[PDB]
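A quick write-up on the structure given underneath.
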Amino acid sequence: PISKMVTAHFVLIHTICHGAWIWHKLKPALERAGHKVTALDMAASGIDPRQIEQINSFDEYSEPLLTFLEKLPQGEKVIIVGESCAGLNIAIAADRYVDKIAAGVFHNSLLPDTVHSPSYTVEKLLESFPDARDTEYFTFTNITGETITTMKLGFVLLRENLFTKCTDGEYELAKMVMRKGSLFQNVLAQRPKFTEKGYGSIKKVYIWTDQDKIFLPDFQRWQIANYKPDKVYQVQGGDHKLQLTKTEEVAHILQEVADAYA
Amino acid sequence: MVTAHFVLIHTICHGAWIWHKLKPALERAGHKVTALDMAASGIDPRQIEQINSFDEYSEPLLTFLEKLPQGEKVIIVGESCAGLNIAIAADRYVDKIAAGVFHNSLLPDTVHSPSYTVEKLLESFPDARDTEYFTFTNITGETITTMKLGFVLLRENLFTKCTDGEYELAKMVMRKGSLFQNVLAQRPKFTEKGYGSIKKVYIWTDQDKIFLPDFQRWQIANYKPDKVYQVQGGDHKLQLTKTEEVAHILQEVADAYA
Amino acid sequence: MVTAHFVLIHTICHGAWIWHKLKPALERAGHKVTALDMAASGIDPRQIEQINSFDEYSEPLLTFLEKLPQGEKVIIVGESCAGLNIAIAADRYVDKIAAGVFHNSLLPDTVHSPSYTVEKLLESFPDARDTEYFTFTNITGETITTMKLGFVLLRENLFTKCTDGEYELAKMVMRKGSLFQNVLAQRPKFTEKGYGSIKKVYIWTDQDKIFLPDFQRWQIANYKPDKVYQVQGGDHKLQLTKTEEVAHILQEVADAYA
Amino acid sequence: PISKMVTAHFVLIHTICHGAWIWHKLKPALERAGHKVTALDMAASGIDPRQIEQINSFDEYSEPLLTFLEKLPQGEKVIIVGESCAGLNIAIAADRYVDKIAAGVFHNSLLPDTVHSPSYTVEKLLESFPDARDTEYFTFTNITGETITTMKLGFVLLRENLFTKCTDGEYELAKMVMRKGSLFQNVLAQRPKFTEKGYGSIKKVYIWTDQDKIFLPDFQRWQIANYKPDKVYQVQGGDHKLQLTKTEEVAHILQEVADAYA
């Protein structure tokens, strides 16, 4: 009757162990459409110079995004797209910058809520997927004496579970740039719950595929049932890295989020 | 058809990632492929200000080679400035090297100092366009110049013909780097027994927009390779724009030198 | 008389060498003594420009403590700025620490930021005489100030009463160092459960010519120790000028806290 | 009839694994006498920032001394005092700066000659003392493919053989600052012989004690017999570190060298 088409500023957030590089196919697809796209490496990820053992919480890990948001011009708002564990970065960020956020998009992602502890979807995730195959774990003691478990994701888990359907060039790349990462689960467990006026108020779009071999369908559906998103988009096929296996489809869904909220 | 163990070496500011298309292609032919991050490159944790020479920058390669089991030999493939990593490596581990392959690369010699081809490259291409430079003093007091490669330079000169996904990946993981030109200017020349003796295969395209055809042609005249393969078209990053063509030449190098 | 395991921690720019008289004295009483070089100090191979905070500088202590066998506790003895290494350590490993001993040292608290006693020290002693300063940008962009301690300052203020052999040794192995003042200014305060809970013994002399008696007295009033021992005379380096007096106080600390 | 007393500029050179710090008692004793004293750390020794694996020859190891000598004012000459393996640093230096050297003093030191290979007294030394007790060895490959053996001197060998009679404060200090070191024997073996006009022409004073428990009396006497020094001074007692156990005696001998040659 009236048709709307909106250009938007997406801030793309990788999951633990990965970096901005995972968005190297979706960032151009989005810019072809005329959007502005920022893909940030979080602390100790991608080519960020910090080492994970110098990071003490998922909040500290989130520093690049929060600094970025501190610096957005007055009146500018972004759509934050986070994959896998980056839903926690979107919740940390929305409790600090709710007015700079047009919508949070969870892409095969943790969907934190305000009712339970910050670590709650992490517990549920680990319950749904308790074997990380060839992943190696390590520990360090943080600034207040908490022991932090880090992981070096194994190559079979990478091949089969996270990058199932990706090309060999994309699977080799992941192996060439993957870093250690941590869920910081135990400090998230001690963390104040996400707020209703910050995080609880942002618009939330949930993109997922039932072919995801690490954030499995029963888990994903549990999260959707646990904290109803404003909108759900299920992509058929692909794998956990839909920004690699369904790049264009994800860019078309993201155009729709920009039209509704940006 | 011989299967070989190839060790792929990226150029300054880049990392093992630049080989993410060529490593699976080689492996489809049954080759073993090792792709290393040099010091302060790709996801190596060291920062460029702690590296004091091009030989210290080469450490991942020299450690690798130090540990290769007895009787094993590798073909080292080096792009752009990595021709200097092949020559440093060949002088220390000549018996472990079946051949060196220069992929749009510097081709050092034994007659001039180690910085000679770096001098000539800068003469052929003196404007790095939007590249930024920085300096630090190394542990011995020498001033080292680092660069952060400009994105117009990346787009138009290095990744000229690359896809947008590839160029974008380049911007996302590019690190600072250094020619260590002045320490190379002070370094002993590469030896005739080490580097001078290895087999040398030169791969290039005249469509390369940073290692320009007359510099490449001067290099070949200055120190004639055992073989020169020229790929038509593509750009400076032939392992991305002509991946199967370089995998095929590299099969010819495994056949010839094992 | 209790034998204890003492971990001795030097101040910025110095190294484990400053304890070369006190380590044998303690061992004559059957104590176990570990004396560590902090990052970029004594013969540690790292350079100060690669260290980005006082917590990274503390790494040798935190690794040590990370590996102490279960059920073992240590008395950490820290001189001058090493009071900050004790507080960082006590927050991460409170159960491994029988007591902290401040030897003419900064005595951080929990109520103000980690840089508060550094601010007050500089206020009490703002002229470092012939000390030189340098800066570098750390990995996060903060400007770090380093110093090379001047020899008149070493002779007259730090090693005032020391023998000529000792002062000369100091000049021969002194390294650059940093207060990382501004990163400490940004650091979370020391916790009441970690650092706030440990036993704290303060050793000093009013003849100290860099940590002057009114700053030391302000520290004790600002955060009253469990015990304060005052040694008459000597100088700032009591582990060199009053070695047996500090070994004797430290026997009293092993007796009291094990 | 006429009595002479001379003030001189001594350049003190430590042995491999040690640093300028070993001279911390003799440097003040000499300055009490009015001499000028330089004590240098050689490459990868004392607090020199270079690591031994970046050093490729005893010549490269000798860089601090040669740079120093390049910089001496015209007409200035020094007496170089070298302990244990530092006789090779004195020979490397005298072939480059013979006119800046008033005399070489070998203090329980290797006494290189011009007739045999540079590595020859190193072979003889290792033959006289073949067991380095708890010393650990390591290897790296140098800039031309030679394998270099390095050593971390063991603590018993330090206690009993090198620092036999030193105080506990001096023995603990050595342990606190000792570094890896290398004889570079195999590259010395390939090295051109020291020259007769450089090294063969400098005055050479040999200080030693027969109580030295690592450069043993039969070895020392072999060296004295092998290449007759211009003057020999035998200190009674002490140990291998005579600059620590006989500091004043060594300073009085060194006053005599300054009167004869400086």
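Think of each number as a place in line: the chain as shown, counted from 1.
Determined via X-ray crystallography, 2.1 Å.
Backbone N, Cα and C atoms are what each Cβ position is placed from, and that goes for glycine too.
In Swiss-Prot this protein carries:
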- C:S80: active site, proton donor/acceptor (ACT_SITE)
- C:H236: active site, proton donor/acceptor (ACT_SITE)
- C:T11, C:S80, C:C81: acetone binding site (BINDING)
- C:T11, C:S80: 2-hydroxy-2-methylpropanenitrile binding site (BINDING)
- C:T11 to A: 95% decrease in catalytic activity (MUTAGEN)
- C:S80 to A: Loss of catalytic activity (MUTAGEN)
- C:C81 to A: No change in catalytic activity and substrate affinity (MUTAGEN)
- C:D208 to A: 80% decrease in catalytic activity (MUTAGEN)
- C:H236 to A: Loss of catalytic activity (MUTAGEN)
Exercise for the section: Report the largest Cα to Cα distance, in Å and rounded to a whole number, among the residues C:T11, C:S80, C:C81 that the record lists as binding acetone. Expected result: 6
Completion exercise
Of the mutagenesis positions C:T11, C:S80, C:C81, C:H236, the one whose Cα sits nearest to the Cα of C:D208 (mutagenesis position) is C:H236
Exercise for the section: Sort out the sequence-distant neighbours of C:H236 (mutagenesis position) for me: same chain, 6+ apart, CB within less than 8 Å of its CB, listed by position. Expected result: C:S80, C:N104, C:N157, C:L158, C:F159, C:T160, C:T205, C:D208, C:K209, C:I210, C:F211
Handout entry: List of residues, in chain order, with Cβ under 8 A from that of C:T11 (mutagenesis position) and at least 6 apart
Key = C:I18, C:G78, C:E79, C:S80, C:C81, C:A82, C:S105, C:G177
Practice task
Using a 10 angstroms cut-off on Cβ to Cβ distances, just flag whichever of C:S80, C:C81, C:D208 is the loneliest among these mutagenesis positions.
Solution key: C:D208
Problem - Check: same-chain CB within 8 A of acetone site center, minus C:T11, C:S80, C:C81 - result: C:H10, C:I12, C:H14, C:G78, C:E79, C:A82, C:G83, C:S105, C:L106
Exercise for the section: State the three-class DSSP label for C:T11 (mutagenesis position), counting H, G and I as helix, E and B as strand, and everything else as coil. Expected result: coil
